[PDB]
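**Q** Could you have a look at this structure, given as structure tokens, before my questions?
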Amino acid sequence: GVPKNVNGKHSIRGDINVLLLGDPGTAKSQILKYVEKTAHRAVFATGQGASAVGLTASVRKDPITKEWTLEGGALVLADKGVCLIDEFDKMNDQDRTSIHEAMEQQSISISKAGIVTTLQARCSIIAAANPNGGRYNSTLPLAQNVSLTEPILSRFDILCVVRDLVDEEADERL
Amino acid sequence: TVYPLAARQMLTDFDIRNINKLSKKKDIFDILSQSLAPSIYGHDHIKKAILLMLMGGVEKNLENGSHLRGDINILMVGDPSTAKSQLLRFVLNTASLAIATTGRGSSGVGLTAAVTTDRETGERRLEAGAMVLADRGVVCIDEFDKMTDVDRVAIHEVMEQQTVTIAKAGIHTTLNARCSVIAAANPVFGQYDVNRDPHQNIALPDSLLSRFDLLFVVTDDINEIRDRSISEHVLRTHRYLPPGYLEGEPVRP
Amino acid sequence: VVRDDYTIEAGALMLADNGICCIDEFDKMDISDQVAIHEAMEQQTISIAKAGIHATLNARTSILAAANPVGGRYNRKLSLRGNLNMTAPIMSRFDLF
Amino acid sequence: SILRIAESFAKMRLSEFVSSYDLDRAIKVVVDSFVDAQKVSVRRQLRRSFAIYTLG
Amino acid sequence: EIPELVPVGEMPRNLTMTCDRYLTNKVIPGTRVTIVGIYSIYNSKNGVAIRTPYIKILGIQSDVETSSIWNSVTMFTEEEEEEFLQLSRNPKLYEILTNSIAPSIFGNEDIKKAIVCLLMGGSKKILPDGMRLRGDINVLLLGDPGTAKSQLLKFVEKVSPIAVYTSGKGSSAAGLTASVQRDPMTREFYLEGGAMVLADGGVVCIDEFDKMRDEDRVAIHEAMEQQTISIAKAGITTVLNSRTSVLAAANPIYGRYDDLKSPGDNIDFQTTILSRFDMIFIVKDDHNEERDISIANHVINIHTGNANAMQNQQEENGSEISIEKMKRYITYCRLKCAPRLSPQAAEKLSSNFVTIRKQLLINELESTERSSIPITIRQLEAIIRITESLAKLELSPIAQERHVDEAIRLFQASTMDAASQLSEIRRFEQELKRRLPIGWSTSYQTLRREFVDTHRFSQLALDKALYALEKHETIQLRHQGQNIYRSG
Amino acid sequence: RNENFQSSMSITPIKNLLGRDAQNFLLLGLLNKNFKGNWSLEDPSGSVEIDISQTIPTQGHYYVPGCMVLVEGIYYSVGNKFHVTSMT
Ligand SMILES: Nc1ncnc2c1ncn2[C@@H]1O[C@H](COP(=O)(O)OP(=O)(O)O)[C@@H](O)[C@H]1O
Ligand SMILES: Nc1ncnc2c1ncn2[C@@H]1O[C@H](COP(=O)(O)OP(=O)(O)O)[C@@H](O)[C@H]1O
Ligand SMILES: Nc1ncnc2c1ncn2[C@@H]1O[C@H](COP(=O)(O)OP(=O)(O)O)[C@@H](O)[C@H]1O
């Protein structure tokens, strides 16, 4: 969409974040790789390999003069692009949901090691998650199907539920 | 020239006459107790212990070398807004030498001593931390229930030994610290329990509880009459105007 | 990631590039190893974004694993899913048993 | 989110103004996501509840 | 550089600049400034032909920054001072300041009043015994997502003259408070100020306060309450002053605030940090169709651009003021007015405090466990500071009783509303549904003499279950609360 | 405005009474029967429950609910009640 600035007083996020919840074997990750091929700027992260400060942004001590300098995270490298998370549910909660300010305020506010900085991270986040138990239950609601909580689910604009249903003819054409 | 700016105030003979006149009174302990912090209501025995803390007891050094501590130390544990930190600020202001410290604003090396180079010498030397610079004085510890364990080691070392041994950077030195400690703490829960559980008083180990002479515990029990008395007392406190200043201007028995 | 400023140490999946990674005691593998294998079989990449360093690492690797059943020997009455500690997606990621 | 999905649908056509068709498609996407998120006991009722907004 | 004008995918670049003579000591760190000057090159002691650039400052201008280093000095011009006096003489400046805060956020009127009270602040007082009492209020907005709490944080950071915006995840103990760093050339430790040093005399805003670490939350207690940071690290011990008003936003531990769930389960904060906070605003979503349609129309008018027209027209109407005028009015009201209390106001304040503590007895009787939201003497000091800020809106040196009841209304709307969140109940419900039929009424004295004097139940069971039948809307109350009428 | 109160006692608002245990006070209150069915006195600052066991009323007057009466007596903080000595 379009980010909006109202009178220099109000800010409206313009990017769209999409969560794909589905059964395994439904090609959720190939779409993410296609967005990596397709988007102008595209950053990838998955699992326990994405830290809380691997995303967002971090701070570090330089070997020269031992001064605290900022380091751009995964969301800094997607300032006008797409950040893509694979296996979103199995990632740690501290590592899952450290991205609230980039996915809501489109900004990275940092106050550590004597450094205060309001970075811009206008990120479209495309996540790919799995239901509880490995398979989606059609008779259950969405809330206990996911391990995600209400605020991390609430920012996501489109939540695509995929169910691997056995069909005599859809499997044929597929 | 250098001026101290009077930590050890000079004593005129009129002051000595006043001191020896008031010493003969039977309730000089009460007068000097409620003379400490009239803005603070309650905690009268705590202020009596504060008075006996500022004039700490005599120290006796035996012939065999046992160091018998004459410095009384006080740990105040209890509910929020029971004015423990305000008593810490008062004994900070009214002492001859007072050094404050905080649970998350202290390091164990930063409390005793740190080794650093000197600019005009090009030689390594010690600079004393918080707990050594307050020698023959008081240390005002706030949020004592949440030290890092490294700072707990150094603090417990001073409470059991009164001297710190530094063996690093080619330096083998001992430093004396004959100082008093007043500290404030909250229980391990959000509010203090009236279930008198020994383990949920403080989160610190009982070994550090043992070196504190007076473990005062305060409960902000919810009342009507005494609560109204405290309410009217703090509204009398807020209605004070400092002398020589205009009404409604910012501040610059 | 290794402080030396972080650098990458390759894991045993990466050293078996265009080859075979024979893994023993596959049942009691770690959860970080689980979620890295969850991307490592199909997409053949491991993506690491930690602190200042972010990258994707291509690991074309064919996996041969030998996993003991947990809780003792294999039970012939139970299903093959019951005897193993693996979940559904990493079982579906394997070619054959 | 409906407003950004309508703006993105207008952006896909390279048209600087958003039409009512883009609002209809954005509402259709958001309603379809909400219906697919719901449990199957009430997907028929929820589909018939919002059918007047998407189809017309 | 300005964060609004950074390039894509890069970092803001620090550039070294110099001032000489009377241009020195004019700016506090953290301000936004426009600078005119020459772009010269100087050789540095630190490859080939690399000569580091700098800017020699010829001129400094900043509307957000005033009075250089703060000396409580009146540098406002005379006609602007007369205009500010006219604003202080306005009979409804309270609604003007309420509507000035968040014009593009529907509802949250009590939150806007608490924000204006935070921006004006209380009065710092000095006692002869060294007793320093707080002159700032800290407000925590706890509630569901989608209530625009972080937008209120951003607007508070825009309106306030000294303000910083921080995170809960992006924070640290040495980041919010002052840090101990090392100089490279001298190899000596020195203290560099953090986010609560850059916000000294102003507002610090914290986003996602529920998520900041347990060792990270508790370095703030002396900086919220004692208005100082006492640091004894690396051979340096000092007590820096940090007079920061704290505005924090948070969600509950569960994903949304659930009215069915107990308030103890939703909040895993300690009672200490809620004792330090002054407005504990718990906000919920009731899903009222009128409120949903009103917020829908308001956000539609914001997105289409018609809200730009409505705020631009209402500014010329005179019921709202902009960021710059309200910022300078905040600075003038903090630098000019510091009010006391009338003796008749103290009776009302102490009486309301003992009344709400007696209500806290009733709140903590039947639950038998301690409430997570406490009302202590520091909350009485909070209501005192609210009253003094309400006097500081209109430059009133005396906080009269008219400001006192509004302070009581704000405290009941925030903290008392937050704190108010087997066989006897069913047996009472069956006996009362069989006792009085549909469409007939019964006096409360009849129920008192037949259900308490009989000792069929307790009086607390009666008082709870009458409310329980009231919220079920099958049995309601009529005729000044003295009649119980079955609606049926 | 009357000379008796410009002398005898002074009027305290009702909200200030709760907290003052066992002290004599003189009041002006709107007389009312509350939801509980007991007698109460009300001002714009609040209300208090009273009991009329020990009253010595002024002879020559009428007392009905809705009267604004001068009430002299002692407040007790045990049950939140006000024991009235005299009413006029
Ligand atoms: N139309 C399709 N539907 C489902 N799966 C497909 C389709 N086309 C290809 N695939 C297969 O899906 C696999 C990738 O699935 P992946 O996204 O890794 O599963 P998961 O969603 O569990 O991560 C590919 O190996 C590909 O062969
Ligand atoms: N007379 C009094 N009685 C009780 N509490 C008071 C009194 N005067 C001030 N206080 C409150 O005590 C508080 C300080 O205690 P606190 O900061 O909670 O100590 P700590 O930081 O050790 O927990 C102040 O906020 C002040 O409002
Ligand atoms: N009353 C309102 N008026 C305008 N916009 C609103 C309102 N309520 C919510 N919003 C929008 O919804 C979003 C809510 O985000 P917010 O609740 O501030 O995040 P957090 O849950 O972290 O506090 C904002 O981006 C805002 O634009």
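The numbers used for chain E are those of Swiss-Prot, and the residues that appear cover 260-305, 320-694, 708-774, in sequence.
For all residues, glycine too, the Cβ spot is worked out from N, Cα and C.
Below are the features I grabbed from Swiss-Prot:
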type    : residues                                                       : note
DOMAIN  : E:366-573                                                      : domain 'MCM'
BINDING : E:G416, E:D417, E:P418, E:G419, E:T420, E:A421, E:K422, E:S423 : ATP binding site
MUTAGEN : E:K422 to A                                                    : Loss of MCM2-7 complex helicase activity
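Tell me about the setting of these features in this model.
**A** Long-range C-beta contacts of E:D417 (ATP binding site), restricted to its own chain and to partners at least six residues apart, with a cutoff below 8 Å, comprise E:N524, E:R529, E:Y530, E:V556, E:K557, E:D558.
In three-state terms derived from DSSP, E:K422 (mutagenesis position) belongs to a helical segment.
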**Q** Would you list the other residues of this chain near ATP - those whose C-beta lies within 8 angstroms of the C-beta centroid of E:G416, E:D417, E:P418, E:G419, E:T420, E:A421, E:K422, E:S423 - in sequence order?
**A** E:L414, E:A522, E:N524, E:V556
**Q** 10 Å Cβ neighbour count around E:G419 (ATP binding site)?
**A** 12
**Q** Kindly point out which of the recorded positions E:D417, E:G419, E:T420, E:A421, E:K422, E:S423 have a C-beta less than 6 Å from some atom of ligand 3.
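**A** The qualifying recorded positions are E:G419, E:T420, E:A421, E:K422, E:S423.
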**Q** Given a separation of at least six residues and a C-beta threshold under 8 Å, show me what packs close to E:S423 (ATP binding site) in the same chain.
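**A** When sequence neighbours closer than 6 are ignored, E:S423 (ATP binding site) has E:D480, E:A522 within Cβ distance under 8 Å.
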**Q** Run through the Cβ atoms and count how many others sit within 10 Å of the one on E:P418 (ATP binding site).
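**A** Taking every protein chain into account, the count is 21.
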**Q** Which residues of the same chain, at least 6 positions away in sequence, have a Cβ lying under 8 Å from the Cβ of E:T420 (ATP binding site)?
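**A** Correct list: E:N381, E:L414, E:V556, E:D558.
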**Q** Hey, which of our binding-site residues E:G416, E:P418, E:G419, E:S423 end up with a Cβ under 8 Å from chain A?
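**A** The answer, in sequence order, is E:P418, E:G419, E:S423.
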